[PDB]
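Enquirer: The structure that follows is given in the form of structure tokens.
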Amino acid sequence: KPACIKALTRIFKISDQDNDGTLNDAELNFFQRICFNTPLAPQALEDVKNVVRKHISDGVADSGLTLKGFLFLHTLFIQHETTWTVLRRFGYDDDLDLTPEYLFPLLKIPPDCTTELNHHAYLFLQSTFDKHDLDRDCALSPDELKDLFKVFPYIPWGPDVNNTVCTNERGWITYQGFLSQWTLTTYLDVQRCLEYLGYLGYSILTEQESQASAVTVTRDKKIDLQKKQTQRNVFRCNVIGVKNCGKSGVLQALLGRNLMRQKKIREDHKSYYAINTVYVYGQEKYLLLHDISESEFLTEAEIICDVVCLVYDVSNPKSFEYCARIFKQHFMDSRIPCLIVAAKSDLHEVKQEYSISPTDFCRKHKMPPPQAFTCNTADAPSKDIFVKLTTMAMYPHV
Ligand SMILES: Nc1nc2c(ncn2[C@@H]2O[C@H](COP(=O)(O)OP(=O)(O)CP(=O)(O)O)[C@@H](O)[C@H]2O)c(=O)[nH]1
Ligand SMILES: [Cl-]
Ligand SMILES: [Mg+2]
Ligand SMILES: [Mg+2]
């Protein structure tokens, strides 16, 4: 029984689309249709409300069904089969748990293909954000996130999510940052995104066969390279360099954060990812950065990307050798574009101990010139390199 109440309470929360605490006639009729194929007459609906009002006082607020009122009607129909109709319609099984078919619809992704949310999927998330942004500040406070996750069986996002997407003045995920996190999750872990969409009741509220009906599968990367044109909107860039060469500073710069703001980031909440929108020649795209920590190996995983960002420290004389090394053993004869970034360029430039200068190296292997970059500036860092990286990802040849 307590398991039954738990499910119905969630089903209520999902059905309350405007998230006001009641099921108005608009939302109530929607619920009846998806469950019982036919809604009730406008005043025959008012008759049911009367039955509620004449038993409990807190069962009907405004002229819409409250949760207590909703749970009350569940008891009335028993003292059956009406409830199980509702439960099964919302993905629950006999054990009152969400079925694998509902939460994990199989979506086999072809090799060298990526996953994006379609336009209607984004719209669903845009409304989803608005429903829980009750303070209208275009950001989700910790309370507004707890509210959003009350349809989730566990907390899906950790405190590092705030160091991955755009946040506001107080570290709260903004409206744009919110969509960036979903864009990010969909790209890296589509099965997790589909699971999360199930918790939000996407498949039901949008009346579609599965959560998978929100994901777009882009074509083979090889075809994009051969046809020299892509339709993708999300591009992944791997950031590679020695330890403490300023990689994390590059990632956080994409989020618009100064170096001084970065020093207040606790390591418990550290993130090796950063995602944001970038405009390339009037086209809006998503740039996805992945901080690759200096390890003994570089597998076939940390090399798959649309563009590589080799970062070295100008105050570190031995740092650029790493860039030259990694480039020569993974990206020298690769169809992946590479951009060298001279990070910490606010510091005094020290002569690199490598055999050849960064400048000449970029000519020997036909790359763009080493880009000067710093996150240690007043206001927010420059988005120049991020436009560059995205541009090279979109047009590898040009
Ligand atoms: N002056 C200055 N210092 C910087 C800049 N970027 C980073 N730093 C400093 O350099 C150090 C290393 O930066 P960080 O971004 O953490 O490097 P990292 O390569 O991510 C470290 P790891 O390899 O372990 O991930 C920090 O002390 C940071 O404050 C910059 O543009 N200017
Ligand atoms: Cl559900
Ligand atoms: Mg409502
Ligand atoms: Mg808010």
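Residue numbering for chain A follows Swiss-Prot, covering 182-260, 264-582 in order.
From the backbone N, Cα and C atoms, a Cβ is placed for every residue, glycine too.
Taken from Swiss-Prot, the feature domain 'EF-hand 1' applies to 184-219, supported by sequence analysis. Quoted from Swiss-Prot, the note attached to the mutagenesis of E208 to K states: Abolishes the formation of thread-like mitochondria. Residues or ranges marked as Ca(2+) 2 binding site in Swiss-Prot (evidence: experimental evidence): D317, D319, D321, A323, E328. Record note (Swiss-Prot) on the mutagenesis of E328 to K: Abolishes the formation of thread-like mitochondria. Under its mutagenesis annotations, Swiss-Prot gives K427 to V the following note: No effect. Annotation source Swiss-Prot lists GDP binding site at 428-433, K447, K454, 477-478, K528, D530, 558-560, citing experimental evidence. Swiss-Prot lists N428, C429, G430, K431, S432, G433, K447, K528, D530, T558, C559 with the feature GTP 2 binding site, giving a large-scale study or a structure entry as the kind of evidence. Under mutagenesis, Swiss-Prot gives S432 to N with this note: No effect.
Each of these features: where is it, how hidden is it, and who are its neighbours?
Expert: Following the DSSP three-state reduction, the secondary structure of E208 (mutagenesis position) is helix.
Take the CB of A323 (Ca(2+) 2 binding site) and look out to 10 A: across all protein chains shown you find 22 other CB atoms.
Annotation note: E328 (mutagenesis position) sits in a helical segment as assigned by DSSP.
In the three-state DSSP scheme, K427 (mutagenesis position) is classed as coil. Close to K427 (mutagenesis position) in the fold, though at least 6 residues off in sequence, lie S477, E478, each with a CB less than 8 Å from its CB.
Reduced to three states, the DSSP call for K528 (GDP binding site) is coil. The Cβ of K528 (GDP binding site) lies under 8 Å from the Cβ of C429, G430, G433, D497, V498, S499, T558, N560, each on the same chain and at least six residues away in sequence.
Under DSSP, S432 (mutagenesis position) is assigned to a helix (H, G or I) in the three-state scheme. Around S432 (mutagenesis position), a 10 Å sphere centred on its CB holds 21 further CB atoms from the protein chains shown.
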Enquirer: Recorded positions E328, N428, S432, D530, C559: which have a Cα within 10 Å of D319 (Ca(2+) 2 binding site)?
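Expert: Cα filter at 10 Å returns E328.
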Enquirer: Do you know the DSSP helix, strand and coil residue counts for the domain 'EF-hand 1' (184-219)?
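Expert: Reading the DSSP string over the domain 'EF-hand 1' (184-219) gives 25 helix, 2 strand, 9 coil.
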Enquirer: To test your reading of the Ca(2+) 2 site: which residues beyond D317, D319, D321, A323, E328, same chain only, put their Cβ within 8 Å of the Cβ centroid of those residues?
Expert: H316, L318, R320, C322, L324, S325, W356
Enquirer: Between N428 (GDP binding site) and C559 (GTP 2 binding site), find the distance joining the two CA atoms and give it rounded to the nearest Å.
Expert: 14
